[PDB]
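**Student:** Next up is a structure, given as structure tokens.
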Amino acid sequence: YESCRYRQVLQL
Amino acid sequence: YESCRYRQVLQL
Amino acid sequence: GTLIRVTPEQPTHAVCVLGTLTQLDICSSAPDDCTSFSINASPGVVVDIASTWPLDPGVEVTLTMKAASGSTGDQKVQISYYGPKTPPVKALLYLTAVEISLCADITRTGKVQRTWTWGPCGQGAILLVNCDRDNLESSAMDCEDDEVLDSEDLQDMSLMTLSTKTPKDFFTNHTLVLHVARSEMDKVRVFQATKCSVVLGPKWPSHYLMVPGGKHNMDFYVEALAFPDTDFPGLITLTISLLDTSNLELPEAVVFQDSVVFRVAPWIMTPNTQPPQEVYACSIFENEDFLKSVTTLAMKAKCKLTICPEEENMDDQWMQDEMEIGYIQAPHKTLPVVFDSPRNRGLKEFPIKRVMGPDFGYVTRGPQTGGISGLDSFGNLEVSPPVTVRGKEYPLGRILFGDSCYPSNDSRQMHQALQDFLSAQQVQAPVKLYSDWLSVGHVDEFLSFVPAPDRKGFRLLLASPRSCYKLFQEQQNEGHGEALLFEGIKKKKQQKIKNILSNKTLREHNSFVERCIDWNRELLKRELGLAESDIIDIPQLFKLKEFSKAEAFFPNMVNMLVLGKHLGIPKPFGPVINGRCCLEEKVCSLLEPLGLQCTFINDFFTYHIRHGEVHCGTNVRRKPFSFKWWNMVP
Amino acid sequence: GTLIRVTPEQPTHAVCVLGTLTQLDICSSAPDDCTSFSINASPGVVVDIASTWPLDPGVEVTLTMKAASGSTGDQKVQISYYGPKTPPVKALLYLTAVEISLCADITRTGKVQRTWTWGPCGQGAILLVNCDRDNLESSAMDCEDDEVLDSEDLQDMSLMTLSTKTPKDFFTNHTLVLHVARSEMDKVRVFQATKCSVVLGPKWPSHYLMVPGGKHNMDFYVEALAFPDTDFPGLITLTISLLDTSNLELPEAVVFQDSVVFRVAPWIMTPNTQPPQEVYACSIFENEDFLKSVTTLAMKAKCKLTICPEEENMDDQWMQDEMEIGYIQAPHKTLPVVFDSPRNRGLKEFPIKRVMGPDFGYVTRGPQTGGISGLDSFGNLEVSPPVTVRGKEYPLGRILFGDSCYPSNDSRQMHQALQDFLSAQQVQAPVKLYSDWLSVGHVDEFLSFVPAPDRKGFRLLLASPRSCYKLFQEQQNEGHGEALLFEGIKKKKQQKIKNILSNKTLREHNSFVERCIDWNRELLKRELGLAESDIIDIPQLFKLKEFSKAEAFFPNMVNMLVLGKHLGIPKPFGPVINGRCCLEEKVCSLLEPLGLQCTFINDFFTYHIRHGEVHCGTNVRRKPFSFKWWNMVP
Ligand SMILES: [Ca+2]
Ligand SMILES: [Ca+2]
Ligand SMILES: [Ca+2]
Ligand SMILES: [Ca+2]
Ligand SMILES: [Ca+2]
Ligand SMILES: [Ca+2]
Ligand SMILES: [Ca+2]
Ligand SMILES: [Ca+2]
Ligand SMILES: [Ca+2]
Ligand SMILES: [Ca+2]
């Protein structure tokens, strides 16, 4: 969940 | 909402 | 409230809405050298200082109007500021009062703050999900489109009155707006009655209203679109806002805002203790005797009957597992609603064509294109009668559905969408039970409720193998061990008492089944405030098969049809003594002194072969509760 | 409970778990001709009848064990059934007692029913979302993987103790299971400490435990994965279940089930009245004076400082609008958490690289790839100090964010995901305000909180144009109308007092802005229990532009930086009299007697030109509340 938000932000 | 459930069921 | 400060430089024009406290700030523009003030007002208004008073910021002045204004600026209030130097300074304020009142059925009575509170002392109106079809030439739920096609549909709505009392030329410099928050704009629709056109819906968040001056009343009709769920708690807010549009160059300014709060009526089930009104059944093949027995039972019970012919039946006879009938009610109308299971066997057309109609809603949840399990059959869907647990009351009972003890790799569970929907319907907080051990996995196969004159009013009946074993021990030790079970049935082998009593694998399997039943009994006793006097054991025998799941050894007599004080119990074909079966005699002597009549129907070759009983093949509609759901506090 | 019935035919073996009431059903298998019974038990157990007693179903027998069993079947209870005919019949029951206790920090103390209840008298433990990175060689939030990479990470978890006290050979015929419901299995992870391997997580719903006989203790570490939201209320249940596996052919049977309930710690903000601990800022160009002023203010306020160089800044200087710092706390650890806005301007790398680290969590919500509006900037995100409204207490304040008055076609709103997240964080129930009229639309541009020694402890400051107009009226009528506003700034035109006082369009625009401010003041006074003594007006002037939106005529002095008792206020460059600006003198005389020091910083050419102020370009970290959130009842 919040980990997925972390990965998505870091990609951008 | 519930109307969409109605249409989906009738199609099947 | 309303805060209007006065300036001696020029007079001030302000609008004071009747029903709102208006305080005067009298220090923002007060003369620096001033020390005291006095107030004189017209008799039409009331001024309260909460003769000469100091201008300290602590003191406050409240203004209250009594009657609506007939013309603009018809009241005047003057303030005389007194200073040690220079003559006193006079400030003026002109008042026009209007009356804007948006009202609904907040008292839950039937006749036409700003928050919905449960309980008998609460306030707040109720919407009804327009899930029926009052049009006889339409093929859609009447809330899908954006029109009202028949005046009878108007009876399934909620009324809202906008009362306006303003001067004649008031609305030349003011505007009224109706709106709903963007997160709820897609779960409500509001028509204006003059015949009626849409005002608010899933495409118009807000609408400007055209109202004339003087006295006027407007009628609005409100209908909901979605039942409460996890994403939608159930509260819908409708807001009326008054905007000032005096200057064209400048944008509008909001000056008054009233609102009303509605609750969407939840889906409420009916337990087995309510009087019946209508019975559904099926006809497939070799069903003349079964249907005749159901018909005579219904005639004795004084109810209706609906039968599905084999053309629309598609060789599906389990009406119970597909549809469940509940009701939704509001102070002005109570209408039933059919809940369609995600299971889509041959009976997927009956609940959608032959059930829903005039004053019969239809709602369903879950994935329809596969992805379910047997636990989704309405077998795991029952309701207990009103109960009191440890000082807390449930006048509408508790939902009961079964699932696995702990999550694993071969465990099953009711679909999460259905579980969350049932939980979101608060009025019957659900209770989970351990019924995964059954091959089909239906809580209807081991528990049943019966109406009782005395004590709490109900009596839960549970399947227990010990009862059958003690009966068989008595039958053997009185010397009739020669009795043959399954004598009436010719195809199935008859079994003698000694063999079944001396069987060891069957005893072990029934011990396991008894352990599961004991765990479920303790769970129910904890969750429904029962003693040992409210639970009756009806003998039964279970046997294990592939993957160690329980099946009824002889017809399940717990899954019976209850119609008021009449019972249709599946015939066990148990061993007979002196021309009467011991099982039937025992159950009749156990249920009759409660004030009932027992009739046994035979469905061995037509239902039991396909792992079913009478109650699993028929459905009953029941009268809604007399207790109003909104009166309960969750 | 536990229900064990006795049968005289053969002795019965049963397990009685210590801490559970066990009732004996003594009529299920009682002799038919029997009339009375007697009980004699070993001293190790206690039997309560709630000498000879009738066997009526009403009477009940309770059994209680005092000490754990050292061997299987070490207690015996005998029941003598007395009948008028035949000798009395003896029934036997053998008892072995175990002790299975799953314990956590239920008392919210820090040392190691079955329901989570708020309030100081409640019970129930708290998890912490492992949103930090305690590994210095990792580039992922430490809850993403399925391993514990450093012992320091163990400090961000929650402890759980499984105490087992059973005979030596007990677990040869019994099994223990740990599990979590399938709807919460993807929001929790549980490790077993011996160094530690996973036990429960988003791929293992349940795990069988290997425990030896005798005395033993097991340590489990629990970490949450998701913050509470609309789809996840916040309750996580962990269940320990004891299963009987005596017979291999038969499946397992559940015999005892204990559970514990955890709450996921919510995201809690910090208002402006808390002492600072760390200040963030930016450096882009011509920023030596601004940065120097911020540094000396921080040095005076005794705090840290963090500065982003222009290489990672990417010409973005609005730190306030991108990130907001709050805290999450539990009885054993309190750690801050950074909230990243969906806005992704040039500062999208600072909160993700230079902020989150050892003991600094990171959480964000919403759509990142566009689809937002200016209202999503953290400008509409403030918190009021602890407040008491109409008898209800909020010791952690109320969230304040602004949006449009009513939904329309050109109206804007905060993103629904952010609004639902803030609402799901209950401890600060949000309050909406009307701040769409501003061109940028930031509630930080018109309200501000300041710590006060007296009264409630705080003082809300609001922007009001009248204050500025009365100051200008005084400056004109004392004869200094020649004063020129914007004298210090050379590029911008200086404006004389008479022209600005006699301007009519500006007066109309400021009247509209005053009406909006008045509506917001009434809303805040209703929602925060304020009187007129807790609100201070700071003069300001607004002007309307394209699409009729308000902008600050001169630097906004409400958007100031508050550090304990020190203030950094944007310099208005207002007209000067006798070598001191009237605006600064008025504001200093209005704020100083409250016990503060005022320092004015100039950011006209570096911030105001791009529509910003000091507080919009800097961020502050603040000490968490001393009041424990779990002690509040929502
Ligand atoms: Ca319609
Ligand atoms: Ca209708
Ligand atoms: Ca269906
Ligand atoms: Ca109707
Ligand atoms: Ca049912
Ligand atoms: Ca980890
Ligand atoms: Ca950590
Ligand atoms: Ca970001
Ligand atoms: Ca840490
Ligand atoms: Ca902020």
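Following Swiss-Prot, chain C residues are numbered 4-53, 66-127, 136-217, 224-663, in order.
Heads up, the Cβ atoms here are built off N, Cα and C, so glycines get one too.
Pulled these features from Swiss-Prot for this protein:
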ACT_SITE  C:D350  active site
ACT_SITE  C:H471  active site
ACT_SITE  C:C645  active site
BINDING   C:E351, C:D369, C:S370, C:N373  Ca(2+) 5 binding site
MUTAGEN   C:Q346 to A  Impaired binding of TDFA Inhibitor
MUTAGEN   C:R374 to Q  Impaired binding of TDFA Inhibitor
MUTAGEN   C:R639 to Q  Impaired binding of TDFA Inhibitor
MUTAGEN   C:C645 to A  Abolishes enzymatic activity
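Thinking about packing and proximity, how do these listed features fit into the structure?
**Tutor:** Other Cβ atoms within 10 Å of the Cβ of C:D350 (active site), summed over all protein chains shown, number 26.
Counting only same-chain residues six or more apart in sequence, the Cβ atoms lying under 8 angstroms from the Cβ of C:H471 (active site) belong to C:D350, C:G403, C:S406, C:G408, C:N409, C:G431, C:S464, C:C645.
The Cβ of C:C645 (mutagenesis position) has 27 other Cβ atoms within 10 Å, all protein chains considered.
DSSP assigns C:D369 (Ca(2+) 5 binding site) to a strand segment in the three-state reduction. Note: C:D369 (Ca(2+) 5 binding site) has non-local neighbours C:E351, C:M352, C:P380, C:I381, C:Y391, C:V392, C:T393, i.e. same-chain residues 6+ apart with C-beta under 8 A of its own C-beta.
Close to C:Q346 (mutagenesis position) in the fold, though at least 6 residues off in sequence, lie C:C311, C:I313, C:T635, C:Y636, C:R639, C:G641, C:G646, each with a CB less than 8 Å from its CB. Under the DSSP three-state reduction, C:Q346 (mutagenesis position) is assigned to coil, being neither helix nor strand.
In the three-state DSSP scheme, C:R374 (mutagenesis position) falls into the coil class.
Under the DSSP three-state reduction, C:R639 (mutagenesis position) is assigned to helix. For C:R639 (mutagenesis position), the Cβ neighbour count at a 10 Å cut-off comes to 13, with all displayed protein chains included.
In the three-state DSSP reading, C:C645 (mutagenesis position) counts as coil.
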**Student:** Specify all same-chain residues, apart from the site residues C:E351, C:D369, C:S370, C:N373, whose Cβ lies within 8 angstroms of the center of the Cβ atoms of the Ca(2+) 5 site, ordered by sequence.
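**Tutor:** In sequence order, the nearby non-listed residues are C:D350, C:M352, C:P371, C:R372, C:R374, C:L376, C:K377, C:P380, C:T393, C:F407.
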**Student:** When each of the recorded positions C:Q346, C:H471, C:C645 is checked against chain B, which show a C-beta distance below 8 angstroms?
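**Tutor:** Going by the Cβ criterion (under 8 Å to chain B), the recorded positions yield none at all.
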**Student:** I'd like the number of other C-beta atoms within 10 A of the C-beta of C:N373 (Ca(2+) 5 binding site), please.
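**Tutor:** The answer is 16 other Cβ atoms.
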**Student:** Roughly how big, as a whole number of Å, is the Cα gap between C:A53 and C:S66 that 12 unmodelled residues would have to close?
**Tutor:** 13
**Student:** Please report, as a whole number of Å, how far the Cα of C:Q136 is from the Cα of C:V127, with 8 residues unmodelled between the two.
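**Tutor:** It comes out to 16 Å between the two Cα positions.
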**Student:** Long-range neighbours only, meaning 6 or more apart in sequence with Cβ under 8 Å: which ones does C:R374 (mutagenesis position) have?
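**Tutor:** Result: C:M343, C:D345, C:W347, C:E351.
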**Student:** Taking only same-chain residues 6+ apart in sequence, whose CB is under 8 Å from that of C:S370 (Ca(2+) 5 binding site), what do you get?
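**Tutor:** Long-range Cβ contacts: C:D350, C:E351, C:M352, C:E353, C:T393, C:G395, C:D405, C:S406, C:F407.
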**Student:** Check the deposited model and tell me the whole-number distance in Å separating the CA atoms of C:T217 and C:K224, where 6 residues are unmodelled.
**Tutor:** 6
